[PDB]
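Asks: Please read through the structure below; I'll follow up with questions.
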Amino acid sequence: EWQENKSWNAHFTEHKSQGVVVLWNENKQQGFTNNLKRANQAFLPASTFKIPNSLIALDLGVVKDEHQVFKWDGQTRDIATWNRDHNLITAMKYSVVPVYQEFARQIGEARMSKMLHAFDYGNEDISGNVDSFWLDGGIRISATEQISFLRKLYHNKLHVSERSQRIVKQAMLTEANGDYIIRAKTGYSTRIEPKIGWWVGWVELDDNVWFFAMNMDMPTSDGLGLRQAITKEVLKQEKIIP
Ligand SMILES: CNC(=O)COc1cc(C(=O)O)cc(-c2ccc(C(=O)O)c(OCc3ccccc3)c2)c1
């Protein structure tokens, strides 16, 4: 049910890069990765944590729906797309940390820990600051654990309302055409070593879904586009996307 494919390493090496890609064929119920050890090593989730954070805020009513506007606080931050009003859709798309920090403060440590325990999310550990533990606290999750979480989400099995899960899957929409739909969430972990980039989600086909979770070493922000690029090359090699 798990199978290693060292050939994908060619795509990391081609870009002077290091990391892991994990795929899960939902229909056949089996998985593939270029590095079984790394696939199960636990990293900070960073902004991939916006998937559970969104689910929790929605189910608790911290966020009423995907249209509720979170007004820019007027602080001019380093990322231009952060210096504006957001809803849940745009906050997810632009990884607007300060919006989700407000969610986390509203959720609170007790509810947050209870929820992550209910989700079986990673090591279920929120130690650190209530509004940054997923970037520099004690929470950790592996690429394999990301897929297990993402499969519950896809099937509406997580303990939150089906409504919450449908809203978050809508907000995860990243790309779609006649050939496929990608629902995914990037992450960029820079506060604690090793600096890594993440991309987790799934590719929806006509008659199957391919879940994926990748992380890679990311010493500089200049290589952030490699998250999607290397993932897509793997997908093409496997004839999942054209
Ligand atoms: C052009 N950018 C956009 O449109 C959306 O902007 C982002 C995209 C992405 C992505 O993963 O791609 C990631 C972030 C992001 C995530 C976490 C933190 C954190 O606080 O740890 C963070 O800190 C500020 C920062 C500024 C500059 C360089 C490094 C860090 C930024 C922001």
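The numbers used for chain A are those of Swiss-Prot, and the residues that appear cover 24-265, in sequence.
According to its header, the structure was obtained by X-ray crystallography, 2.0 Å.
Yeah, the Cβs are placed from backbone N, Cα and C, and that goes for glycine too.
Pasting the feature list from Swiss-Prot:
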MUTAGEN   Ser70 to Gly  Increases thermal stability. Abolishes hydrolysis of cephalothin and decreases catalytic efficiency about 60-fold with respect to ampicillin
MUTAGEN   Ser70 to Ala  Does not alter thermal stability
ACT_SITE  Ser70  active site, acyl-ester intermediate
BINDING   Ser70, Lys73, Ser118, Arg250  beta-lactam binding site
MUTAGEN   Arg189 to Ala  No significant effect on catalytic efficiency with respect to ampicillin. Very little reduction in dimerization at neutral pH. Predominantly monomer at neutral pH; when associated with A-206. Slightly decreases thermal stability. Significantly decreases thermal stability; when associated with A-206
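What does the local environment look like for each feature on the list?
Replies: DSSP gives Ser70 (mutagenesis position) a helix state.
Counting every protein chain shown, 22 other Cβ atoms lie within 10 Å of the Cβ of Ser70 (mutagenesis position).
Within 10 Å of the C-beta atom of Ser118 (beta-lactam binding site) sit 19 other C-beta atoms, taking all shown protein chains into account.
Residues near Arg189 (mutagenesis position) in space but far in sequence (CB under 8 A, at least 6 apart, same chain), listed by position: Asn179.
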Asks: Which site among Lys73, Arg250 has the most other CB atoms no more than 10 Å from its CB, taking these as binding-site residues?
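Replies: Compared across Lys73, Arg250, the most Cβ atoms within 10 Å surround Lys73.
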Asks: If the criterion is a C-beta within less than 6 angstroms of any ligand 1 atom, which of the recorded positions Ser70, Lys73, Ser118, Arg189, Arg250 pass it? List them in sequence order.
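Replies: Among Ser70, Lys73, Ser118, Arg189, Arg250, near ligand 1: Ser70, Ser118.
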Asks: To the nearest whole angstrom, state the Cα distance for the pair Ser70 (mutagenesis position) and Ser118 (beta-lactam binding site).
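Replies: Between the Cα atoms of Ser70 (mutagenesis position) and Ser118 (beta-lactam binding site), the distance comes to 6 Å.
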Asks: If H, G and I count as helix, E and B as strand, and all else as coil, what does DSSP give for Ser118 (beta-lactam binding site)?
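Replies: Where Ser118 (beta-lactam binding site) sits, the three-state DSSP reduction gives coil.
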Asks: Residues other than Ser70, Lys73, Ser118, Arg250 within 8 Å, Cβ to Cβ centroid, of the beta-lactam site?
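Replies: So the extra residues in range turn out to be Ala69, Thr71, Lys208, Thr209, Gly210, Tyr211, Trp221.
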